Structures are given as C-alpha cells and as structure tokens.
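The structure that follows is given in the form of structure tokens.
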Amino acid sequence: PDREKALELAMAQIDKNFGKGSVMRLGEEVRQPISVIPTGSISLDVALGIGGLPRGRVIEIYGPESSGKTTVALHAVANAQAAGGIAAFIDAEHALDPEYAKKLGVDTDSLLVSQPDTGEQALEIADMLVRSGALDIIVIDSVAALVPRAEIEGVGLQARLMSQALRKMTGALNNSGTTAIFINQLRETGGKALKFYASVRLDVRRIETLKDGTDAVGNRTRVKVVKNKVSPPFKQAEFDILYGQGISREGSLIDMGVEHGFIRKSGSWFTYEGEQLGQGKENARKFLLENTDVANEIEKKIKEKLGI
Ligand SMILES: Nc1ncnc2c1ncn2[C@@H]1O[C@H](COP(=O)(O)OP(=O)(O)OP(O)(O)=S)[C@@H](O)[C@H]1O
C-alpha cells in the first residue's frame, strides 16, 4: 500500500520521535517557523533555507585562518544587535578587533566581552549568560582555546568538558532562545561533541584572493552548510569580504542579480534592465555602493524571488 503514503506515514512517525530535521529531502522548501538572524550575506541566508542562523540553536563555524568565520559571526552580532538583541562574546583568543567590529554595525560599547582563563570556566560564564535569558546571541571564539584546568596547570581529553557543558547548554539554549556560535579552527578536540550538537554546522573556506587593480582588497569565501537540522543540508554560498569593511552587500547583490537574471552583461558591462552599472564588478559594485535606491530594490527583487 503505496510507498509514498507508507514513507510519509513512517517518515512523520520519525520527526515525532527525533525533532524536525530528523529526516529530509534535498528538494523540500518547507519551513514552519523562524526566529532567524541575518548573516549579512544574502547568499548564505538563502543557502541556509531559513534566511539566517536560527535563534536558540547552537551553531559551529569551522575553517582555516583568515577564512571568514569571525566576520560572519561579528556580522551575526551586528544584526541580532541592531534589532534590539543583547550580544555576549566569550573571547579566549584575545584577537578581537573593535575597530573592525565597529565598522560592521556591532555596538561594541554594549557588547559583553568575557575573557575566560579556563576552557571550563569559559563555558560556565558562557552558560550562565545563556540562562540569564537576556542574551540573544553568544559567540565563543575558539573551540580550540578552550583548554581545561589541567594543561593550564599540569591522561584524559579536552572533549568531555565540551560534551559536558554542551549537554547542559544545548537544552537551555533552546527554551532560552539564544543562537550560540562556536568558531572552530583549522588544524588542516572537543570538536566531536560539538559536531553532534550543532543544529547547523558551517564550513568556511577562502576560495580566492580579491583584486581591484591595486592589490588585496579582500577575499572570496565559500561556505558549505554541511549540517543543517532546520532546512535541507549541503547547500552553499559565496560572498566578498573586503579588507577592512566586512562583507560586500553591493557585490553580493550582483552575484545574485546575474544568477537570478535581474542584472545582465553584454561586454561584461553589468546592466540592470536598461541602465548600465559598469564593466567589471569592481565598478558595478562602486555603482551600487553610492546608489542605494536601485540597490535597495535589486535586494527587494531578489529577496522576493525566494523564501522567508
Ligand atoms: N582587524 C581586522 N581589520 C581588517 N580586516 C580584518 C580584521 N580581521 C579580519 N579581517 C578580514 O577578514 C578576513 C577573514 O576573517 P577572519 O576574522 O580572519 O575569520 P576566521 O573566522 O577566518 O578568522 P581567524 O579564525 O582566521 S581570525 C581577513 O582575510 C580580512 O580581510
């Protein structure tokens, strides 16, 4: 009696026992909710299937040095921040640059910065800040730097601390309603536990170096949503990170503009239905940069063509 009906019968019997994303089809458009924090990268949001990182979920962002993971996060902050939310940053790398975070929309001033000493203590104050219901987004910098009492003193495994604090904190993170980012690094650890708690796990790798006549004006980044318990996994995205300026909205809107037929070429001269923007993205960008009106609706043309 019909696979289709037998499958969906049981397939449903499944979500009931293991949450939602317990099972999915790479096709499915669905949803049935939101709370969702913009990432400043439209490409990544549509590639996330929900328009941004879900709130109340634990998210892991791993990749090499200079990839982007931090920039994304800081952006995530800026958004969940400029939307009346309270951001908590547990720094264990002591590498964060305010002047860069500020230049992205992060109200640094009202940004909590806890500088732990023990990977154990970090997760503690990180967990409390979570239970205090006030925070909406918390971001731990370095799942690496989260070393225990020992090691920092003088056998076992760091991962135990992780499984511990993660076991306890995933739950609370839910009812609480705070999305928690975990930057992980490239040594190519507690990583295992995390990998299995993250409702969304993103892989961030720097695909190619940007150039605009001068030199290194930034970098191209490709993100692969390798784990996605909210929407369908394995989707991906790409955006432009400008050396000291964040993600390039304007540029991101172009990549979309052409991929979604709104913008056109013809001599490499990017043009939006009639009017020209200029030859070579570096100029069409400069075009969208100043003219917000056009850019605005190019966003509004693309943002409509897809989910929400
Ligand atoms: N303080 C800063 N000032 C200007 N640009 C920055 C700064 N920090 C990062 N960037 C830019 O962001 C890119 C990568 O983002 P990162 O913050 O390094 O992300 P990761 O998440 O790649 O970071 P580690 O983990 O490598 S800092 C760099 O190649 C820079 O162009």
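Using Swiss-Prot numbers, chain A covers 6-159, 166-199, 212-331, in order.
Keep in mind that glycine also has a Cβ here, set from the backbone N, Cα and C atoms.
So Swiss-Prot lists these for the protein:
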{"type": "BINDING", "residues": "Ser71, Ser72, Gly73, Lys74, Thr75, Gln196", "note": "phosphate binding site"}
{"type": "BINDING", "residues": "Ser71, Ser72, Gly73, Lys74, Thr75, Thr76, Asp102, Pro103, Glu104, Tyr105", "note": "ATP binding site"}
{"type": "MUTAGEN", "residues": "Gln196 to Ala, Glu or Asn", "note": "Loss of residue movement, loss of switch function in crystal structures"}
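Looking at the shown structure, what environment does each listed feature sit in?
Contacts of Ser72 (phosphate binding site) defined by a Cβ separation under 8 A and a same-chain sequence distance of 6+ are given as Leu197, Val227, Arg228, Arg229, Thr244, in order along the sequence.
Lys74 (phosphate binding site) falls within a helical segment according to DSSP. When Cβ atoms from all protein chains are considered, those within 10 Å of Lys74 (phosphate binding site) total 28, not counting its own.
Long-range Cβ neighbours of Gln196 (mutagenesis position) (same chain, at least 6 residues apart, Cβ-Cβ under 8 Å): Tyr67, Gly68, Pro69, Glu70, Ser147, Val148, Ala149. For the recorded site, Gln196 (mutagenesis position), the DSSP three-state label reads coil.
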Need the DSSP three-state call for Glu104 (ATP binding site) to compare against my parser.
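The three-state answer is helix.
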For the deposited coordinates, which leave 12 residues unmodelled after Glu199 and before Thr212, what is the C-alpha to C-alpha distance in angstrom?
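Distance between the Cα of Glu199 and the Cα of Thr212: 13 Å.
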Between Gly159 and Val166 this deposited model leaves 6 residues unbuilt; compute the CA-CA distance across that break and give it in Å as an integer.
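On either side of the break, the Cα atoms lie 10 Å apart.
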Between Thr75 (phosphate binding site) and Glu104 (ATP binding site), how far is it from one CA atom to the other, in Å?
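So the alpha carbons of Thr75 (phosphate binding site) and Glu104 (ATP binding site) sit roughly 14 Å from each other.
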Using a 10 Å radius around each Cβ and all protein chains in view, which of these binding-site residues has the most neighbours: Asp102, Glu104?
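Selected residue: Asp102.
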Determine, for the phosphate site, the additional residues of the same chain whose CB lies within 8 Å of the mean position of the CB atoms of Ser71, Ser72, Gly73, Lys74, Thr75, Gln196; present them in sequence order.
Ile66, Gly68, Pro69, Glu70, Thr76, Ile194, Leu197, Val227, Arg229
Return only the integer: C-alpha distance in Å from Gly73 (phosphate binding site) to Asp102 (ATP binding site).
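About 14 Å separate the Cα atoms of these two residues.
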